[PDB]
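Colleague: Take this structure first; my questions come after.
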Amino acid sequence: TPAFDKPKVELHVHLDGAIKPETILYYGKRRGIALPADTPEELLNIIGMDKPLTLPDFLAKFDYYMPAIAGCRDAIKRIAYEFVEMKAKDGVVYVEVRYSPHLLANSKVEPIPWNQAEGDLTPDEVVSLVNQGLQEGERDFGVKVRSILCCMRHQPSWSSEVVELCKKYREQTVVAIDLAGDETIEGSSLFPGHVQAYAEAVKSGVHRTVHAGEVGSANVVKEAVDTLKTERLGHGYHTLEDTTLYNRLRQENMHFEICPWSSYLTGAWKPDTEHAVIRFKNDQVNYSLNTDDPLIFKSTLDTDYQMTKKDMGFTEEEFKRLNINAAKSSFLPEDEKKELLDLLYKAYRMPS
Amino acid sequence: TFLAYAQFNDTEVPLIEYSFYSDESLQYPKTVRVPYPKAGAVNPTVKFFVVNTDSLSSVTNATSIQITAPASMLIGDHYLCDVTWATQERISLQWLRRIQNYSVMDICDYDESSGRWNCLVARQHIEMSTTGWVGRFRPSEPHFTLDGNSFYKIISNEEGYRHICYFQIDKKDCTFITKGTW
Ligand SMILES: *[C@@H]1O[C@H](CO)[C@@H](O[C@@H]2O[C@H](CO)[C@@H](O[C@@H]3O[C@H](CO)[C@@H](O)[C@H](O[C@H]4O[C@H](CO)[C@@H](O)[C@H](O)[C@@H]4O)[C@@H]3O)[C@H](O)[C@H]2NC(C)=O)[C@H](O)[C@H]1NC(C)=O
Ligand SMILES: *[C@@H]1O[C@H](CO)[C@@H](O[C@@H]2O[C@H](CO)[C@@H](O)[C@H](O)[C@H]2NC(C)=O)[C@H](O)[C@H]1NC(C)=O
Ligand SMILES: *[C@@H]1O[C@H](CO)[C@@H](O[C@@H]2O[C@H](CO)[C@@H](O)[C@H](O)[C@H]2NC(C)=O)[C@H](O)[C@H]1NC(C)=O
Ligand SMILES: *[C@@H]1O[C@H](CO)[C@@H](O)[C@H](O)[C@H]1NC(C)=O
Ligand SMILES: [Zn+2]
């Protein structure tokens, strides 16, 4: 059936967003945590969307399941492992994954999340667990895997330890710091703890991406690049509203992590426009195709490719070249970035 | 210094029940009932902790550091089936899948800073079969060297004879030090 049946690269996908219905169900039962459904099957439907509802009623889908996973060291490690496998089920030969370590902890964590009581799992223990899972999975399913730690926009308090963890687990799958959460929160990009983290990132060699431009002004993107010094951009769509910045970005070779099917469902793209992306295609821009949250959008990486192919006339020749940009823009050490490309060129029938 | 221990949870393990008659003085027979998983039924589950006995308070409950288990085991039913101390601060565990032809050894070090035990996935060690099950009855136990960076373990060789193998803790491959038709 496949849209693009060749080696792919993925840079923008959320761990909390990519969990198996069956193992949520399993951990619910075990822990005695109540759940809207009982079949692994019809549970996907209560958590999953098909109509393009919006960002309010989307963040509500997390409350359904997250309580069952968080605070359970056994689960953290398992969902990590099970994830690597689902990417190997798609074409994916290299992935970077992002999650908030604080959102899975139940101890030493500012507001304890998801309504759970204290508290044994520290956010450090978490990253460790997640790593052990990703490493076991790289080995067992043969996809190269590195991770990305998230700061939350409404919680600039946390972003201090987020970058500190990033530094200590550098030797183990963590390669970059992100910043998801809520964009349309007043002057968030400027919050003190947030900017000082990204400062330490630059000062310490820790690569940087930022969720910015999804549903929000081209100024959110501006602050991401200028004050925050991002190397890549989560989504970036409403940057086609400031041609000076847009064209100075293509100039400086900015990478755009793009989620086609996510856009439709979050409401960030309205169907009566040409997608943000089709512009990027004609404009020869540095960009990648991702998925964000497969569980909640009920998708596999193929849906984002099947969409781009069908809905907007993408061709294999384009697909090849954006997967190349992806690897080029990836946050791997140079030498391994080289061998990734080597692997890509070869399976695309290109040289060295 | 340390006391390691296992915890078994039999909550949903079915009960076997049978009558016990006792001395003739006992008017009504007793029904012994015991948690016992018959084949295909629901097994116990297990967890593993290590505690430090030097730092015991008498003013605070004492802290036990869980060691989760291989994610390659957590995807389904499993058993803890060997534990062997290697050094004063190094411990080795062997886990086994409910389908007993795949098993995994972990090797864990005390982490002075964190206060926890950390087992790197690059010291893990797999053992498997396609003709049958792993081990004579369960996987064999490692015998470490004094410094605890290598160990000897009886594994089954290429032609199916059980001989002594020599591993480095962070190296997939071992060398057999005995061979033969025995
Ligand atoms: C050993 O294994 C068993 C089963 O695998 C496991 O038993 C389960 O433990 C949980 C937690 O105690 C039980 O779930 C609870 O059930 C009770 C009683 O009806 C509820 O009161 C619980 O609290 C819920 O609601 C609270 C407030 O809304 C919350 O604070 C709380 O988080 C819950 O949401 C909860 O539902 C579960 O029923 C048992 N399962 C069985 C089959 O007995 C046990 O924990 C394990 N024990 C050990 C030592 O490992
Ligand atoms: C047996 O156990 C421990 C660990 O081998 C020893 O205590 C350690 O000593 C080291 C080196 O002197 C210290 O830095 C640590 O503080 C101790 N370890 C821990 C984590 O407690 C101890 O010396 C040995 N037993 C005795 C009393 O000889
Ligand atoms: C352990 O045993 C399982 C089951 O005996 C093995 O898997 C079987 O072998 C092949 C390939 O997987 C198939 O023809 C069978 O259908 C499998 N059986 C089933 C239903 O599981 C496996 O090779 C062995 N080792 C493992 C699990 O790594
Ligand atoms: C320690 O153990 C239990 C907590 O599970 C509790 O009932 C008891 O009050 C605690 N007391 C001490 C000695 O700290
Ligand atoms: Zn995202």
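Numbering, chain B: per Swiss-Prot, residues 221-402 in sequence.
The deposited model was determined using X-ray crystallography, 3.2 Å.
Using the three backbone atoms N, Cα and C, a Cβ is placed for every residue, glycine included.
So Swiss-Prot has the following annotated:
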- B:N229 to A: Does not inhibit dipeptidyl peptidase activity, interaction with ADA and homodimer formation (MUTAGEN)
- B:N281 to A: Does not inhibit dipeptidyl peptidase activity, interaction with ADA and homodimer formation (MUTAGEN)
- B:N321 to A: Does not inhibit dipeptidyl peptidase activity, interaction with ADA and homodimer formation (MUTAGEN)
Colleague: According to DSSP, collapsed to three classes, what secondary structure does B:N229 (mutagenesis position) have?
Modeller: strand
Colleague: Could you state the CA-to-CA distance between B:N281 (mutagenesis position) and B:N229 (mutagenesis position) to the nearest Å?
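Modeller: With distance taken Cα to Cα, B:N229 (mutagenesis position) is 21 Å from B:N281 (mutagenesis position).
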Colleague: What does DSSP call B:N281 (mutagenesis position) in the simple three-state scheme?
Modeller: coil
Colleague: Between B:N321 (mutagenesis position) and B:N229 (mutagenesis position), what C-alpha distance do you get in Å?
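Modeller: Cα of B:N321 (mutagenesis position) to Cα of B:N229 (mutagenesis position) measures 24 Å after rounding.
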Colleague: Check each residue in the chain of B:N229 (mutagenesis position) that is at least six apart in sequence and keep those whose C-beta is under 8 Å from its C-beta; list them in sequence order.
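Modeller: Correct list: B:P264, B:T265, B:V266, B:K267.
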Colleague: Pick from B:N281, B:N321: which of these mutagenesis positions has the biggest number of other Cβ atoms within 10 Å of its Cβ?
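Modeller: Its Cβ has the most other Cβ atoms within 10 Å: B:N321.
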Colleague: From the mutagenesis positions listed here (B:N229, B:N281, B:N321), select those whose CB sits under 6 A from an atom of ligand 1.
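Modeller: From B:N229, B:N281, B:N321, counting a Cβ under 6 Å from ligand 1 as near, the near ones are B:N229.
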Colleague: Taking ligand 4 as the reference, state which of the mutagenesis positions B:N229, B:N281, B:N321 have a Cβ closer than 6 Å to one of its atoms.
Modeller: B:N281
